[PDB]
Each structure stands twice: as structure tokens, then as C-alpha cells.
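Trainee: The structure under discussion is supplied below as C-alpha cells; questions concerning it will follow.
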There are 2 protein chains.
Amino acid sequence: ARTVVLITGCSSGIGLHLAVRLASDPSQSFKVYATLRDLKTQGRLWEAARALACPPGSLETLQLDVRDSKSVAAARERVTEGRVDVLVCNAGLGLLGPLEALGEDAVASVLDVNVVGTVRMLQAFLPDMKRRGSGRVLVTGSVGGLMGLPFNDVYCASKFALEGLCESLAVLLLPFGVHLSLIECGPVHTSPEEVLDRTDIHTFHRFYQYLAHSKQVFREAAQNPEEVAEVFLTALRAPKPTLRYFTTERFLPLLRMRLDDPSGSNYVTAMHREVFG
Amino acid sequence: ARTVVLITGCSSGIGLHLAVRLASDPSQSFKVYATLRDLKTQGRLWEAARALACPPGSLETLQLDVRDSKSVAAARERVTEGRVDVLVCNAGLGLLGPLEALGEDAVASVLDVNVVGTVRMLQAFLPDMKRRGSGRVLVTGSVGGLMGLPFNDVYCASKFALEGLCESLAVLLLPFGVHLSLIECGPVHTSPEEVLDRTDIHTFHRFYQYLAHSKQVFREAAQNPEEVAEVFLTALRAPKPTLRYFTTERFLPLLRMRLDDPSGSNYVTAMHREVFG
Ligand SMILES: C[C@]12CCC(=O)C=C1CC[C@@H]1[C@@H]2CC[C@]2(C)C(=O)CC[C@@H]12
Ligand SMILES: C[C@]12CCC(=O)C=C1CC[C@@H]1[C@@H]2CC[C@]2(C)C(=O)CC[C@@H]12
């Protein structure tokens, strides 16, 4: 029997690279259900799949919108094996800008996709894993889920939310045989005018500085998606997986500083200087 | 000029005690706008206010539903002074139970009130604080926002979400003169049949154990609301407030263990043993 894997958010980035890495594995051990919110975006996945020569039947695409529990249930029903060995909750949205410049709908959407959509996947797929006493859940996390980043208030809110969701579930799942793990990613290679109308000139200037700083960190530290995707595989094959895997060690010093001063003052000062010099 | 304070969620608990502590201050330095989602619940606030003899005009109630940006805007307009010196984002919901037993609407509501509602308060009130270069924002946090608790997956999700929201905003607000702080609270003195239908017998049994453990921690460690409310006041009067204040030192050892093993394995094991013995 092959390992059945269901991944959300496979139109690009991590989810696309992980789906074709697993489907193309030389051992042919995995059957992958790559899900996408809109099947019109599946072309890059099929072009990457052909390039790694995934065997016929190793990869299938399903439409799955994690904002809708009916779409979640109908994709679950399309899993012909009647079981999901590995569930990868990767679907996600970013949101960048002055908090007061973000639309209310955009805010609600980031939380609904990143947080409620993961809850909807877990409600639909966990019960069967708990009953069989086996199953692996991998959740794409971010450094933004471990420490707060300026102008990413809502995005960070949603990634910190996943840390608390997963850690709470991990405490309960320990003796059930169901393993949950977050894969903590740094940056990965994957109008000024409207913002200026919704904020003050100083905040706008600080946003510019954040953006110039961010592009520089990205240019210097973004990892290839193949390297990040391999951390998922490592977590998948660990006999007793930990709650968190880190794709890089680059942000651990910032992490440790944050974690060693619970008042948060050292972190706030250090991150303001790191971003705004 | 009096310090104008606007507090959300004042029908009971922390928000009710803080509103009457501030309005009854012997110095008469504060004017409090105590807001409630449903004004039919304001009786306990007025009974507590009379008992502490808050002077006439020291305390006013406004209806404010943080799920609705129109209700947020109309309460802002009722602030006759045209300024809010201290904003207290305290409105919040709990959610307890097996993740698969929680209704989709209940999940969405906890996030919308606890997380999006705080975002809506900050969008409505921050810009004026940034323009004046002064203002204090206090957010009620929880130990459940710092570490994951079994059967509180969504509640923890929402409190961790506030940590990432506030920390992200704090990094930007540092030089603006606007101070944001989380007040980290432990427990504070403030049908089996439907759950059994939505989960397995083992999860149900574990829920019972969590509940018996929780009631015991509460009975032994719940703090009086007057003590918790005073930590808000302390943060309010600090000339250079920190990002986080802790109402107690009881959970710091668990916190430190969690923070010293980034893999999360020590935390998961220690919390499973603490709750389930
Ligand atoms: C937001 C971001 C860039 C875009 C991206 O794709 C992934 C990340 C995560 C790491 C962020 C970084 C931007 C700059 C940050 C604030 C730092 O100085 C340290 C943490 C780092
Ligand atoms: C959920 C809870 C009880 C009800 C309440 O009102 C506030 C809290 C926060 C502290 C929780 C506690 C329940 C039991 C927990 C899991 C522990 O063993 C350590 C942390 C503690």
C-alpha cells in the first residue's frame, strides 16, 4: 500500500514543490492528492510534474477551497483509498501593510483561510486518524508565527494562531498515535498611492524602509523550495516526530532573545533596530 | 483634563472590575467609557459602580459589538472628549471542547471577536493616537496565548493570534509615542451528551480528565479580579511600559521550558503529564 498524501495550496510555492517531490519519489511510495482553490491555476503543477517525470497515477489534483466546509468534505470523498496517511495543511495567504490601511474583508480572509481553513481540514481528517491510531499532519508554519514582524500584523496573527492551534492539539494527540508537526519556514524562493491615502506620511515612510529591508533579507536568505520541501519529508519519515521542524537556523538567535525576555522589551528593541536600522 | 479610557467587554469579569476601579479612583483622574455588546447586560456594572461610589459622570456605558465596524465607529463618535487616552481591548470569548465537536460558526465567532474585533478597535483608534504622538493600548492576554492548552485549540489559537498582532504593532509603534501592552492573565475568579455524539469515547474521557484538572487548578490558583485589574493600572502608569505584564508568576516555569526547547517536545510532554497525570 502506498502512503496517501493530501496537500492543500498546491498552485505554487512550497505546496507545488512538495507535491511533485513526493509524487516523483524514486521509491514510488506516495500517492499525492494535490489540492488547489481554483483548478485554472493547475498548469504550473502539471508542468513541474512532467519535468520530474511523476508516474501516471502518482499525482492527482482536486479543487478544495479551505474557506468552505462543503469543498473540504467533497475533496475528502474523492480520496479513493478511503484513508489519508499524511495531511499537509499548507494553504495560506499573506497580508502586508499598515494595519489601518488593510481592508476589513482582507483581514477576515487571511484569518479564515490560514486559521479557520486549517481547523476545517483537521475536523474533517483527524477523526479517522484518531480511530485508526495513525496518521501524520504537517502544517506549514513561518518565522512570522514565532515572532512579530512590523507591517505583517495580521499575517503574524494568523501564523501565531497556528502555533497555538497545533500545540494545543499536540498535547492531546500524544498517546493516540497521530503525529502533528509544524514546518517552520523563513523566506523561500517561490499601489503606494492607495496605502498613502489610508495612513500617515511617517507610517508610509516606515513601510518603505521595511520593504527595502525585506527585499534585502530575501535576496540574501531565501531558501530554494526543494530544500524546504525536503524538511517536510524528513518530518514525515521520523519515527517519533517533534512538534516543530525549522527549515533554517538563521532566525534562532532572534527567537532565543525573544524567548529569554518574557517582558518582550529586548525583542521589540532588537527587531526595530534590525528592520529600521 | 481627565484621562479618557474606553474599555470593551465590560458586562462582567475583568472588564467590569477594571471599569469601576478606574471610575472610582480616589483622584478622579479617569473618565471611563465602559462598552458592552448588549446593553441589557449592564446591570452588574451599575451595581458594582454604585458599591464603589463612582462619582456621577465618571462612568458611561456604550453599546459596542466588536464584530461590527459600524458599531465600533458609532461608539468612537460618542466619545464626547474627541480623544481616547487609554484603550483597553478586553472583549473576548472562550471555546472549550474536542476540536471536531466545535461548530464551524462557534470557531469563526471566537476568531472574529477575539482577533478581528481587536483589529477593528485598533484601526478605529490607533490613527488618532499616532497623530497626537500619545496613547496607551492595553490588551487582555492569557496564559493560553503563550502556551497551547488541550481542548482549548481555538481559544489558544485566538490568544496566540493577539500575541503576534500586538508584538508586530509594537515593533512599529516604538518611536511614535503610542504604547501597547498585553496583560497576561492566568485563571481569574469571574452537555456531555452533545460532546459525546461528536467525538470518540477516548477523546471524551480525556476531556473529562482535562475538566477535572482545570477545576482543581482554578480552585487553587484563580486570582481575585481586583488584583488582576490593578496590573492594568500599573501598566497604565508606567512611564515606559513593556510589551507584556504578567498578573502572576505561577506559569513562568512552564513558559520557560516551552521557550527553551524550540522543538516543542519538552513542552508537549510536560503539559500532557501536568493535565493528564
Ligand atoms: C517577512 C520576511 C520577508 C519576506 C518573506 O518571504 C519571509 C519573511 C520572514 C523573515 C522576515 C522577512 C522580512 C524581514 C525580517 C523582518 C527580518 O529582519 C527578520 C525576520 C525577517
Ligand atoms: C484553562 C485554565 C483553567 C480555566 C481558566 O479560567 C484559565 C486557565 C488558564 C491556565 C490553565 C487552566 C486549566 C489547566 C491548565 C491547562 C494547566 O495545568 C496549566 C495552565 C492551566
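Note that chain A is numbered according to Swiss-Prot, with residues 2-191, 200-286 shown in order.
Looks like X-ray crystallography, 1.9 Å, at least that's what the header says.
Each residue, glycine too, has its Cβ placed from N, Cα and C.
Annotation comment: Swiss-Prot describes A:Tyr156 as active site, proton acceptor. Under the heading NADP(+) binding site, Swiss-Prot lists A:10-38, A:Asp66, A:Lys160, citing experimental evidence as support. For A:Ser143, the entry in Swiss-Prot reads substrate binding site, with the evidence type experimental evidence. Among the mutagenesis experiments that Swiss-Prot reports, A:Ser135 to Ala is described with the note: Abolishes phosphorylation. No effect on 17-beta-hydroxysteroid dehydrogenase activity. Quoted from Swiss-Prot, the note attached to the mutagenesis of A:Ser143 to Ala states: Loss of 17-beta-hydroxysteroid dehydrogenase activity. Annotation of the published mutagenesis A:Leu150 to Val in Swiss-Prot: Alters substrate specificity; the original residue is retained in the structure shown. In Swiss-Prot, the entry for mutagenesis A:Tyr156 to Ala states: Loss of 17-beta-hydroxysteroid dehydrogenase activity. The structure shown retains the original residue. Experimental mutagenesis at this site is recorded by Swiss-Prot as A:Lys160 to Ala, annotated: Loss of 17-beta-hydroxysteroid dehydrogenase activity. Experimental mutagenesis is annotated in Swiss-Prot for A:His222 to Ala, with the remark: No effect on conversion of estrone to 17beta-estradiol. Looking at Swiss-Prot, the entry for mutagenesis of A:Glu283 to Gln says: No effect on conversion of estrone to 17beta-estradiol. A:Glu283 to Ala appears in Swiss-Prot as a published mutagenesis result, with the remark: No effect on conversion of estrone to 17beta-estradiol.
Mind running through what each feature is packed against?
Mentor: Following the DSSP three-state reduction, the secondary structure of A:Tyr156 (mutagenesis position) is helix.
The DSSP secondary structure for A:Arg22 (NADP(+) binding site) is helix.
For A:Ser143 (mutagenesis position), the same-chain residues that are 6 or more apart in sequence and have a Cβ closer than 8 Å to its Cβ are A:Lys160, A:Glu185, A:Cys186.
In three-state terms derived from DSSP, A:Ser135 (mutagenesis position) belongs to neither a helical nor a strand segment and is classed as coil. A:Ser135 (mutagenesis position) counts 14 other C-beta atoms within 10 Å of its own C-beta, drawing on all protein chains shown.
Look at A:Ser143 (mutagenesis position): DSSP puts it in a strand.
Long-range C-beta contacts of A:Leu150 (mutagenesis position), restricted to its own chain and to partners at least six residues apart, with a cutoff below 8 Å, comprise A:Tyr156, A:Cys157, A:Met280, A:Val284.
All protein chains considered, the CB of A:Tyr156 (mutagenesis position) has 24 other CB atoms within 10 Å.
Under the three-state DSSP scheme, A:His222 (mutagenesis position) falls in the helix class.
Within the same chain, the residues at least 6 positions away from A:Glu283 (mutagenesis position) whose Cβ sits under 8 Å from its Cβ are A:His222, A:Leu263, listed in sequence order.
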Trainee: Measuring Cβ to any atom of ligand 1 with a strict under-6 Å cutoff, which of the recorded positions A:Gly10, A:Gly14, A:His18, A:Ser30, A:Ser135, A:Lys160 qualify?
Mentor: none
Trainee: Which chain-mates of A:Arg22 (NADP(+) binding site) that are at least 6 residues away have a CB under 8 A from its CB, listed by sequence?
Mentor: A:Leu53, A:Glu235, A:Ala238, A:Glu239, A:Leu242
Trainee: Hey, which of our recorded positions A:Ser30, A:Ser143, A:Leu150, A:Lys160, A:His222, A:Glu283 end up with a Cβ under 8 Å from chain B?
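Mentor: Filtering A:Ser30, A:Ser143, A:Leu150, A:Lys160, A:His222, A:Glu283 for a Cβ under 8 Å from chain B leaves A:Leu150, A:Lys160.
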Trainee: Which whole-number value in Å describes the separation of the CA atoms of A:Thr191 and A:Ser200, between which 8 residues are not modelled?
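Mentor: Result for this gap is 22 Å, Cα to Cα.
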Trainee: Measure from the Cβ of A:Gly14 (NADP(+) binding site) and count the other Cβ atoms within 10 Å, all protein chains considered.
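Mentor: A:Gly14 (NADP(+) binding site): 20 neighbouring Cβ atoms within 10 Å.
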